[PDB]
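Visitor: My questions all concern the structure below.
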Amino acid sequence: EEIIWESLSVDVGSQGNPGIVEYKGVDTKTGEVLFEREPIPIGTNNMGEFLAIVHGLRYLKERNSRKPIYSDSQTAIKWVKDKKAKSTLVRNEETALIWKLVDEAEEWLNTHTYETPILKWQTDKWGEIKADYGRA
RNA sequence: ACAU
DNA sequence: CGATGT
Ligand SMILES: [Cl-]
Ligand SMILES: [Cl-]
Ligand SMILES: [Cl-]
Ligand SMILES: [Mg+2]
Ligand SMILES: [Mg+2]
Ligand SMILES: [Rb+]
Ligand SMILES: [Rb+]
Ligand SMILES: [Rb+]
Ligand SMILES: [Rb+]
Ligand SMILES: [Rb+]
Ligand SMILES: [Rb+]
């Protein structure tokens, strides 16, 4: 119903899907950019949305913050819940980097604990997520 | 259908 | 119009 303003919002951005993938996290209240991943030459939207949430988890844990995370990715929310990124992207030489980061993200999920709520950003009611890359 |  | 995913 209402936006939890005391929160972190994340989102992927891409050039092509599959294509060049990046992501970032912002303070929901102010839009301040809190982290940004350097672009990855080939990945999918869902892999980047997944990496963005996991990075958010690590970021908040390191800072002893109990803020929730907003994501507008139904897929990535489920993947993080499952601790398993069910991407269809081919594993080959040119996708090695994104797949390494996804594999390492799952590994982190499987070796650490967190209570961070991971919440659906309700775009239909609230407009676009504040971490969005005005590209779509 | 939904995330879009 | 094309894509990745449930
Ligand atoms: Cl990452
Ligand atoms: Cl919450
Ligand atoms: Cl969801
Ligand atoms: Mg998104
Ligand atoms: Mg977006
Ligand atoms: Rb900590
Ligand atoms: Rb966008
Ligand atoms: Rb957009
Ligand atoms: Rb669509
Ligand atoms: Rb969206
Ligand atoms: Rb579809």
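Numbering of chain A is taken from Swiss-Prot, so the residues present carry the numbers 61-196, in order.
Note that Cβ sites are derived from N, Cα and C of the backbone, with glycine treated the same way.
What Swiss-Prot shows for this protein is this:
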BINDING   A:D71, A:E109, A:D132  Mg(2+) 2 binding site
BINDING   A:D71, A:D192  Mg(2+) 1 binding site
MUTAGEN   A:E109 to Q  Loss of activity
MUTAGEN   A:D132 to N  Loss of activity
MUTAGEN   A:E188 to Q  No effect
MUTAGEN   A:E188 to A  Strongly reduces activity
MUTAGEN   A:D192 to N  Strongly reduced activity with manganese. Loss of activity with magnesium
Visitor: Spatial neighbours of A:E109 (mutagenesis position) among the recorded positions A:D71, A:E188, A:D192, defined as Cα within 10 A: which are they?
Guide: A:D71
Visitor: For the recorded Mg(2+) 2 site formed by A:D71, A:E109, A:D132, name the remaining residues of the chain with Cβ within 8 Å of the site's Cβ center, in chain order.
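Guide: Going along the sequence, the neighbours come out as A:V70, A:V72, A:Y83, A:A112, A:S131, A:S133, A:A136, A:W181, A:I189, A:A191, A:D192.
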Visitor: Rounded to the nearest angstrom, how far is the Cα of A:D71 (Mg(2+) 2 binding site) from the Cα of A:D192 (mutagenesis position)?
Guide: 6
Visitor: List, in residue order, those recorded positions out of A:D71, A:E109, A:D132, A:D192 with a Cβ under 6 Å from any atom belonging to ligand 10.
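Guide: The ones that qualify, in sequence order, are A:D132.
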Visitor: In whole Å, how far does the CA atom of A:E188 (mutagenesis position) lie from that of A:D132 (mutagenesis position)?
Guide: 8
Visitor: Running a distance check here. Ligand 4 versus the recorded positions A:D71, A:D132, A:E188, A:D192: which have CB less than 6 Å from one of its atoms?
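Guide: List returned for ligand 4: A:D71, A:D132.
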Visitor: Provide, as an integer number of angstrom, the distance between the C-alpha atoms of A:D71 (Mg(2+) 2 binding site) and A:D132 (mutagenesis position).
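Guide: So the alpha carbons of A:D71 (Mg(2+) 2 binding site) and A:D132 (mutagenesis position) sit roughly 7 Å from each other.
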Visitor: When you measure from the Cβ of A:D132 (mutagenesis position), which residues in the chain that are at least 6 apart have a Cβ under 8 Å away?
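Guide: Same-chain residues close to A:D132 (mutagenesis position) (Cβ under 8 Å, separated by 6 or more) are A:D71, A:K180, A:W181, A:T183, A:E188, A:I189, A:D192.
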Visitor: Where does A:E109 (mutagenesis position) sit in DSSP terms: helix, strand, or coil?
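Guide: Helix, per DSSP.
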Visitor: Could you tell me which three-state DSSP class A:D71 (Mg(2+) 2 binding site) falls into?
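Guide: In the DSSP reduction, A:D71 (Mg(2+) 2 binding site) maps to strand.
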